[PDB]
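Trainee: Below is one structure. I have some questions about it.
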Amino acid sequence: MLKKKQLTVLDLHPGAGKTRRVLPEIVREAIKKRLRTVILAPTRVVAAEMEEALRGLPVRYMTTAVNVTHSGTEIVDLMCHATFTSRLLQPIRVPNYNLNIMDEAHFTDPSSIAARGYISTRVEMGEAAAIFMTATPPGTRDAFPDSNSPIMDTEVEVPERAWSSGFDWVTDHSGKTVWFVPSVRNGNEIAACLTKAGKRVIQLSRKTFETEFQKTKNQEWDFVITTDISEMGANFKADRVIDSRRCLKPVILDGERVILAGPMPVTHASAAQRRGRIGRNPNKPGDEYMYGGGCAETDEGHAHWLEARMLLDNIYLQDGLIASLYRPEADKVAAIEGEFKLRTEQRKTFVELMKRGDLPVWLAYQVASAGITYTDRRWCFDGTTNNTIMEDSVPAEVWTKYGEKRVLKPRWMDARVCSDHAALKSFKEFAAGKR
């Protein structure tokens, strides 16, 4: 697989040993052939598990998740998918890796889609080799792949709100359950219902993942309530997965706003990855998978793919050439290559609104493309009356950097800045000039 010009998809079933067995062998072969290599982890939690599997091999860990003193003689770098894309965007030269390995290559966050598009383009050009590691490559239609041990698959009605009766099977279980919910707010209601029933519940989401995932190892628990982030390599010692089979879909309406549509069905890849959390121990047959809906290709028209085109249009590749999306996922968005290419100063603003501002890609692009500078926050208050952001059914208010109390009313409305309490608190700090 290491020969130039080729992209290999390593699609072994979940738990087949892609990370702990195949990855170290690939790395040893790459170091033997003197290939400058990058290893891309979806999260800092996966990067730490990779360090355990790669111990004894010269790897440069470009992440604060690992505490290792580097020798300086490493030709293999390890970083998360988002750091790879961010460094490509920033005015820092990234080496032209001869071998690019992406673990959990099914990750649908805009930065992972951009990384696959950039790497696959370099491979098409004949400059590099790549290995995409995932049980569920783009376009997979099988939500029931193979496993290390047999799984009991049961289609059943799964509660998406607090319940008082009709779901005895949920609480009458004596093992550990991983339950996938469509959103943080939906998880809060179910966790509260399970806590009132006497269950020990841990909740996981993108922002709290690294911190709260440690609790799954450090303390006894009955249920883990998680968004889709746990589809990316998160391992549990559990015997059941309850799957709502639903997710939220960011959708761009009329090219002027982003809504969080749904909950709606997950893709086959997401369902197979959610189910993939169990049936991993060959000595423990009969782990359960309870699913409450069907699958659909909800990645079509999903804003993450349009956002990946905004990132790819602003990454230098060669003169005016622009990287295409990875072919199997390239029809998910109606987009013309280069339509989002920004001039030098506007691109620097676009990068800073994402990196320091913490804004979603689409929103950062609207602000940068309008000729607004990073610290100018007047756009957070000059939108139409229908863009008024609501908190507890009352308009959200902030003291501007001038000392004036104003209602948060952004010129461009992106529902992701207020998807939960923590998101809106962060956006209010942004509108106030606090970062």
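Chain A uses Swiss-Prot numbers throughout; the residues present, in order, are 1681-2115.
Heads up, header says this was done by X-ray crystallography, 1.9 Å.
Even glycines carry a Cβ here, placed using N, Cα and C.
Heads up, here are the entries from Swiss-Prot:
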BINDING   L1692, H1693, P1694, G1695, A1696, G1697, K1698, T1699  ATP binding site
DOMAIN    1830-2009  domain 'Helicase C-terminal'
MUTAGEN   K1887 to R  Diminished RNA-unwinding capabilities
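For each listed feature, how buried is it and what is near it?
Mentor: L1692 (ATP binding site) carries neither a helix nor a strand DSSP state and counts as coil.
Within the same chain, residues at least 6 positions away in sequence whose Cβ sits under 8 Å from that of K1887 (mutagenesis position) are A2102.
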Trainee: What other residues of this chain sit with their CB within 8 A of the center of the CB atoms of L1692, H1693, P1694, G1695, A1696, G1697, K1698, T1699, the recorded ATP site?
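Mentor: After dropping the recorded site residues, what remains is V1702, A1815.
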Trainee: Excluding near sequence neighbours, so keeping only residues 6 or more apart in the same chain, what lies with its CB under 8 A of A1696 (ATP binding site)?
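Mentor: Sequence-distant Cβ neighbours: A1815, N1828.
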